[PDB]
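Everything on this sheet refers to the single structure shown next.
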Amino acid sequence: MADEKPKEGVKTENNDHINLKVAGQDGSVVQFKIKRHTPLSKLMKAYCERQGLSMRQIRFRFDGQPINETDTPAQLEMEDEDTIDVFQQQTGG
């Protein structure tokens, strides 16, 4: 899936995508890489696949505020190698 290959002349700031982490309520954390313009949809699924749980049964919050899969890591301008808190709330079902 590393089919991203620009013939650009990047010299000063060689950056593209950043690393993120998701801490689960179980005390485990996953380390992954996501692009700035890449939707959290893949993020939520990535962690879900790793931990072996349902994304519909969990929630993601960052910096005190909640984030939906429809948001991007650039939308709130998070830092590289930052972490997101995950909690699994079964309420009413």
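For this deposited structure, the header notes the method as solution NMR.
Yeah, the Cβs are placed from backbone N, Cα and C, and that goes for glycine too.
Taken verbatim from Swiss-Prot:
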- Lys11 to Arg: Abolishes the formation of poly(SUMO) chains (MUTAGEN)
- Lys33 to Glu: Significantly impairs sumoylation of MTA1 (MUTAGEN)
- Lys35 to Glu: Significantly impairs sumoylation of MTA1 (MUTAGEN)
- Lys42 to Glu: Significantly impairs sumoylation of MTA1 (MUTAGEN)
If you count the other CB atoms within 10 A of the CB of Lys35 (mutagenesis position), including all protein chains displayed, you should get 14
Taking the Cα atoms as reference points, how far is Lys35 (mutagenesis position) from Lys42 (mutagenesis position) in Å?
-> 10
Number of other Cβ atoms within 10 Å of the Cβ of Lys33 (mutagenesis position) across all protein chains | 13
One should report the C-alpha separation between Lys33 (mutagenesis position) and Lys42 (mutagenesis position), rounded to whole angstrom, as 10
Pop the Cα-Cα gap between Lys42 (mutagenesis position) and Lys11 (mutagenesis position) into the table, whole Å please.
-> 29
Indicate the candidate from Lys11, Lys42 with the smallest number of other Cβ atoms within 10 Å of its Cβ, considering only these mutagenesis positions.
-> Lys11
Using DSSP, would you call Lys11 (mutagenesis position) helix, strand or coil?
-> coil
